[PDB]
Protein chains: 2
Amino acid sequence: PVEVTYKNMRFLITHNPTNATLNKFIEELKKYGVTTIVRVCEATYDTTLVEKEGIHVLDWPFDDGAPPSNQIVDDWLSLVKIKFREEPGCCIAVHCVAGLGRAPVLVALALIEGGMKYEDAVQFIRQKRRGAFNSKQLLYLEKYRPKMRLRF
Amino acid sequence: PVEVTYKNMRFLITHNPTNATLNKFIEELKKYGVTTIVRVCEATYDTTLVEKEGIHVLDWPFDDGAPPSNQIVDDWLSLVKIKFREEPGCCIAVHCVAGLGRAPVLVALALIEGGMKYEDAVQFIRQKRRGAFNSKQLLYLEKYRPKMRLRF
């Protein structure tokens, strides 16, 4: 459970909960004040229970070692533009399945789009994950050209 | 003759010289300390005379109301990355023909690539030109996604 924050954004990168640890997972997400959870991997748990706690779940999966399309980058980036202005001091959670995987990839994106050079972003995240990002993914982030349309 | 500077960059936006005002044009460019002149429009003057004063002339023309390709954006952007580090406090000149035209477009690019939002850049330039940029061009700058690979 790595937490990273920059400017007015604050993300939580967690592990896919088990069908049996789902009640605590909530209890925790609630603690960190997360109001949204984006699953960039396979979905393996009934969310009706999570949604009932006011924590909407988004499913924008994208193949590992494969850049998260363009539709996802847009929606995600836009989700960040709104959510944090919309609900001050809240947290957005992102998770995969085998553990982190590519979650970091979208948070890196928010950071870069947030005016951070890609390396700056990658380093800022490894500060908390250390094993985050693999060679294929680093390449992605390197060639990424930010829209730079997030005001602060 | 509009001069604009940001960080360690300093550009001069001039009018295409006449075959008869070429000697003074030089005398002036020399004053502003320009070491390069990029012609984004038609070429209408023998440069052998300019080159003899150590002022190399580049011809990267690009159609008006049409984005300056990608090869030009790259070379220009790269010319900026080098020249100013290469020769501290120097000036880069850019000109069209009927007057300004799209010169401003590349300087805007250097500014944005220099960490300025497009509007910030456009405003910063209008401060000195006021009539710079037309509707088609503004659109260009708006959709431009900077590489953000210029260190300062």
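So for chain A, numbering is Swiss-Prot's, and the shown residues are 9-160, in order.
The backbone N, Cα and C atoms fix where each Cβ goes, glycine too.
Record features, source Swiss-Prot:
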type: ACT_SITE; residues: A:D72; note: active site, proton donor
type: MUTAGEN; residues: A:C104 to S; note: Abolishes enzymatic activity
type: ACT_SITE; residues: A:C104; note: active site, phosphocysteine intermediate
type: BINDING; residues: A:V105, A:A106, A:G107, A:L108, A:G109, A:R110; note: phosphate binding site
type: BINDING; residues: A:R110; note: substrate binding site
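If you take the C-beta of A:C104 (mutagenesis position) and look for same-chain residues 6 or more apart in sequence within under 8 angstroms, you find A:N24, A:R47, A:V48, A:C49, A:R110, A:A111. Taking the mean position of the Cβ atoms of A:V105, A:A106, A:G107, A:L108, A:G109, A:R110 as the phosphate site, the remaining same-chain residues with a Cβ inside 8 Å of that point are A:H23, A:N24, A:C49, A:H103, A:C104, A:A111. Sequence-distant contacts (6 or more apart, same chain, Cβ under 8 Å) of A:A106 (phosphate binding site) comprise A:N24, A:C49.
Distance between Cα atoms for A:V105 (phosphate binding site) and A:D72 (active site, proton donor): 12 Å, as a whole number. A:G107 (phosphate binding site) sits 12 Å from the residue listed as 'active site, proton donor', counting Cα to Cα. Most other Cβ atoms within 10 A: among the recorded positions A:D72, A:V105, A:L108, A:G109, A:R110, that distinction falls to A:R110. A:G107 (phosphate binding site): 13 other CB atoms within 10 A of its CB, across all protein chains. Straight-line distance linking the Cα atoms of A:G109 (phosphate binding site) and the residue listed as 'active site, proton donor', rounded to a whole number, equals 8 Å. Between the CA atoms of A:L108 (phosphate binding site) and the residue listed as 'active site, proton donor' there is a gap of 11 Å, rounded to the nearest whole number.
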